[PDB]
Amino acid sequence: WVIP
Amino acid sequence: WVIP
Amino acid sequence: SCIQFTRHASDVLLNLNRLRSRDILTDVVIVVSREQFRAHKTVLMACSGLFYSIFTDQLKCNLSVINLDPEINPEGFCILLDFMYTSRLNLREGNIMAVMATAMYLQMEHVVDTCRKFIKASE
Amino acid sequence: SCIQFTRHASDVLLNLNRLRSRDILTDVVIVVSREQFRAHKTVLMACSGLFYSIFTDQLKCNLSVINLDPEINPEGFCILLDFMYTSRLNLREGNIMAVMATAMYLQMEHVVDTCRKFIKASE
Ligand SMILES: N#Cc1cnn2c(Nc3ccc4c(c3)CC(=O)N4)cc(Cl)nc12
Ligand SMILES: N#Cc1cnn2c(Nc3ccc4c(c3)CC(=O)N4)cc(Cl)nc12
Ligand SMILES: [Cl-]
Ligand SMILES: [Cl-]
């Protein structure tokens, strides 16, 4: 999971 | 396009 | 010896979401209490262990309407349906418990994982 | 304020390809000369300007069989259909002209681009  |  | 187009899968998903927004070729309505959500069975199966089981069933595969358990929260379902079609999860303090419970029911292991990690960090 | 699961779009596409291999929920046969290819209309539209135009047409949207132009090469179509479902393009010296002509007909601009670049490098 990432900060887009 | 890339070499996978 | 294939070459690969990096953005292809993201571009496919973006167009599947455009089809959903325009209600094109949607073949099922998911009923969550008083709310209805139109979707593509193929996308639901590709994202969820529950829908994969439902739509490989020789009788349920032909249903145009699927009713979810009355304990399922419509907003939680809406957030997960948006995730299925975009890879983006609108996870907030006010919705995390409903999102996690819905992801457990829908069998969306990666969403469950992250909900667990975000809850563990707040305790 | 969304979070994003990097591998989600690739995972969706992998499961759409598994559905295609098992012939689950395929809703169209594409006929290319003597050969037939089963696919999902939603994936074809998401990848191709030609299928996007065909399946948004109020009459053609309901067809179970689509016949392509007799000049279209079945192998070229097969390579492009595999690309649609995997992001991988099996581009070879022996098939590049057929792949490029098929991609121009199917309106798959990124495939056309690369075929053009690979041909320019060999001349
Ligand atoms: N054919 C086919 C096909 C279509 N969909 N699909 C799967 N869908 C799925 C099954 C379980 C889970 C998820 C997705 C996300 C998750 O957390 N669990 C799996 C397979 Cl092995 N095959 C297929
Ligand atoms: N709704 C919808 C929807 C479904 N599919 N789709 C598009 N599919 C497409 C149209 C043109 C081209 C390609 C894909 C690849 C290419 O080279 N050209 C576009 C839009 Cl703007 N919208 C949609
Ligand atoms: Cl997931
Ligand atoms: Cl393309």
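The residue numbers of chain C are those assigned by Swiss-Prot, with the residues present covering 7-129 sequentially.
Heads up, header says this was done by X-ray crystallography, 1.9 Å.
A Cβ is built for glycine as well, from the same backbone N, Cα and C atoms used for every other residue.
The domain 'BTB' feature in Swiss-Prot is assigned to C:32-99.
Quoted from Swiss-Prot for the published mutagenesis C:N21 to K: Abolishes interaction with NCOR2 and HDAC2, no effect on interaction with CTBP1 and transcriptional autoinhibition; when associated with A-116 and 376-Q--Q-379. In three-state terms derived from DSSP, C:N21 (mutagenesis position) belongs to a helical segment.
Swiss-Prot gives this note for the published mutagenesis C:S59 to A: Abolished ubiquitination by the SCF(FBXL17) complex. Just so you know, the Cβ of C:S59 (mutagenesis position) picks up 12 other Cβ atoms within 10 Å once every protein chain is counted.
As a published mutagenesis entry, C:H116 to A appears in Swiss-Prot alongside the note: Abolishes interaction with NCOR2 and HDAC2, no effect on interaction with CTBP1 and transcriptional autoinhibition; when associated with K-21 and 376-Q--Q-379. DSSP gives C:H116 (mutagenesis position) a helix state. The C-beta environment of C:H116 (mutagenesis position), restricted to residues of the same chain at least 6 apart in sequence and closer than 8 Å, is empty.
Among the mutagenesis positions C:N21, C:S59, C:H116, the residues whose Cβ sits under 6 Å from any atom of ligand 3 are C:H116. The Cβ of C:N21 (mutagenesis position) has 16 other Cβ atoms within 10 Å, all protein chains considered. Across the structure, C:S59 (mutagenesis position) and C:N21 (mutagenesis position) are spaced 25 Å apart at their Cα atoms. DSSP places the residues of the domain 'BTB' (C:32-99) in helix, strand and coil in these numbers: 31 helix, 15 strand, 22 coil.
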